[PDB]
Amino acid sequence: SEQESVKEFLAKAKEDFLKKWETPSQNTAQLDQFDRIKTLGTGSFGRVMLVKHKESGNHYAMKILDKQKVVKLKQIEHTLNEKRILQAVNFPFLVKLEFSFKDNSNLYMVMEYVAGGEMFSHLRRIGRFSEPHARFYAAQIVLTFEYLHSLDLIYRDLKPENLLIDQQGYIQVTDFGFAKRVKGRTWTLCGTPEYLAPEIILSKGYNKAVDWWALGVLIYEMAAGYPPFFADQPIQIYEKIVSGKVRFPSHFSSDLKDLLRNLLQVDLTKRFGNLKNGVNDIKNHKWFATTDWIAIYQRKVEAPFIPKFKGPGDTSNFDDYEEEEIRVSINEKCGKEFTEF
Ligand SMILES: Nc1ncnc2c1ncn2[C@@H]1O[C@H](COP(=O)(O)OP(=O)(O)O)[C@@H](O)[C@H]1O
Ligand SMILES: [Mg+2]
């Protein structure tokens, strides 16, 4: 009956998610409440400077993003959706939006800061992961989805560059630009060619099931080094995906191979994850026997890699000198559009 504690947690999660979803938090800070140290990333619409909140002392990673440049890039909706999710969502493996606020010149998204970096570049460092070390990262992704999907959300953008390593060596998740709240099904072609599920390719209506295909791709690429479907031109990539014949490397476990063939199933009615048993197909799989799901959830597991910390305090601050500060315009720019933010 202790498995039934999961249902109760989700129910309380959902019942607490919709709460924040229906009436979203807003303007939970002034800019003049922390000083900016160093540009920790060149993000989608503006420099991402490091900050230290004066009240708490704690360090945060804050996204800056010009009002105009969103509309000029036609992504007003994208960014508004992205916030409304992060504002209302909450999980161990999701970057927390600590504060949100607008002014005249731009919106601000103060996020919880992570030492270490995106795991793509990390995967570039160490050629490929061993199965148990890879399992550690994958098992998280499961629980992160099980969560999101439970809320009728689909992340739709699972790819290494997105997910980042913790200070404590776990995973935190990216951005939600593409992530959508969908009860039924959807049609928007949005994603990265190697992780797109065949459904999306064929323009047939895809649903929540996709993220498991994505997981499959991610699980493969990790344990093998290369992705399962990779080509010089995207047209060629699609055809390899849809004609879903997958060739495994030599070292691949009989367990590991089985899961992948099940996650990378081209028939959505046969695809692991999206079945009668739901996620428990994945969670009760032989490749996930060793893993204690609840321990991973409370992070009570020894992470295979810990990025040498040196603290939050930068050894190279801003990586030498930088562009100084920021300026908020006198007149209001595009206020009507971001009334919700
Ligand atoms: N909390 C954070 N800590 C450290 N770096 C971050 C954080 N949030 C974002 N970044 C960096 O900013 C870049 C862009 O952010 P991303 O998550 O891709 O969202 P978006 O693409 O919408 O800007 C990423 O490459 C990432 O390295
Ligand atoms: Mg991104």
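Swiss-Prot numbering applies to chain A: residues 11-351, in that order.
Header lists the method as X-ray crystallography, 3.5 Å.
Positions of Cβ are set from backbone N, Cα and C atoms, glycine also.
What Swiss-Prot lists as domain 'Protein kinase' is 44-298.
As annotated by Swiss-Prot, ATP binding site applies to 50-58, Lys73, 122-128, 169-172. Applying an 8 A CB threshold to same-chain residues 6+ apart, the list for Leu50 (ATP binding site) reads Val58, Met59, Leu60, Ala71, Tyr123. When secondary structure is read from DSSP and collapsed to three states, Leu50 (ATP binding site) falls in the strand class.
What Swiss-Prot notes for the published mutagenesis of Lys73 to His is this: Reduced interaction with SMO. The Cβ of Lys73 (mutagenesis position) has 21 neighbouring Cβ atoms from other residues within 10 Å, across all protein chains displayed.
Quoted from Swiss-Prot, the note on the mutagenesis of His88 to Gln is: Does not affect interaction with SMO; when associated with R-197. The Cβ of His88 (mutagenesis position) has 17 other Cβ atoms within 10 Å, all protein chains considered.
Per Swiss-Prot, active site, proton acceptor is recorded for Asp167. Within 10 Å of the C-beta of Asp167 (active site, proton acceptor) there are 21 other C-beta atoms, taking all protein chains into account.
One mutagenesis experiment catalogued in Swiss-Prot, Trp197 to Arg, is accompanied by this note: Does not affect interaction with SMO; when associated with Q-88. Within 10 Å of the C-beta atom of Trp197 (mutagenesis position) sit 11 other C-beta atoms, taking all shown protein chains into account.
Swiss-Prot gives this note for the published mutagenesis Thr198 to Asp: No phosphorylation by PDPK1. For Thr198 (mutagenesis position), the number of other Cβ atoms no farther than 10 Å from its own Cβ, over all displayed protein chains, is 11.
Per Swiss-Prot, mutagenesis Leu206 to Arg is noted as: Reduced interaction with SMO. Within the same chain, residues at least 6 positions away in sequence whose Cβ sits under 8 Å from that of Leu206 (mutagenesis position) are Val220, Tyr248, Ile251. The DSSP secondary structure for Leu206 (mutagenesis position) is coil.
The mutagenesis experiment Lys286 to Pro is recorded by Swiss-Prot, whose note states: Impaired inhibition by the R-subunit. Listed in sequence order, there are no same-chain residues at least 6 apart in sequence whose CB falls under 8 Å from the CB of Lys286 (mutagenesis position).
Annotated domain 'AGC-kinase C-terminal' per Swiss-Prot: 299-351, in sequence order.
All chains included, 15 other C-beta atoms sit within 10 angstroms of the C-beta of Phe328 (mutagenesis position). Listed in Swiss-Prot as a mutagenesis experiment, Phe328 to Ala is described as follows: Reduced catalytic activity and impaired inhibition by the R-subunit.
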Inset, instruction - Determine, from DSSP, whether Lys73 (mutagenesis position) sits in helix, strand or coil. - result: strand
Inset, instruction - For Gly53 (ATP binding site), just count the other CB atoms lying within 10 A of its CB, please. - result: 15
Legend entry - Least surrounded among the binding-site residues, given as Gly56, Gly127, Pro170, when other CB atoms within 10 Å are counted: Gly127
Legend entry - In sequence order, the recorded positions (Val124, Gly127, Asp167, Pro170) whose C-alpha falls within 10 A of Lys73 (mutagenesis position): none
Legend entry - Listed in sequence order, residues with CB under 8 A of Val124 (ATP binding site) and six or more positions away: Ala71, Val105, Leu174, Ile175, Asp176, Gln177, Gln182
Inset, instruction - Filter the candidate list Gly53, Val124, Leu206, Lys286 of recorded positions, keeping only entries whose CB is under 6 Å from an atom of ligand 1. - result: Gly53, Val124
Inset, instruction - By DSSP assignment, list the helix, strand and coil residue numbers for the domain 'AGC-kinase C-terminal' (299-351), in that order. - result: 5 helix, 0 strand, 48 coil
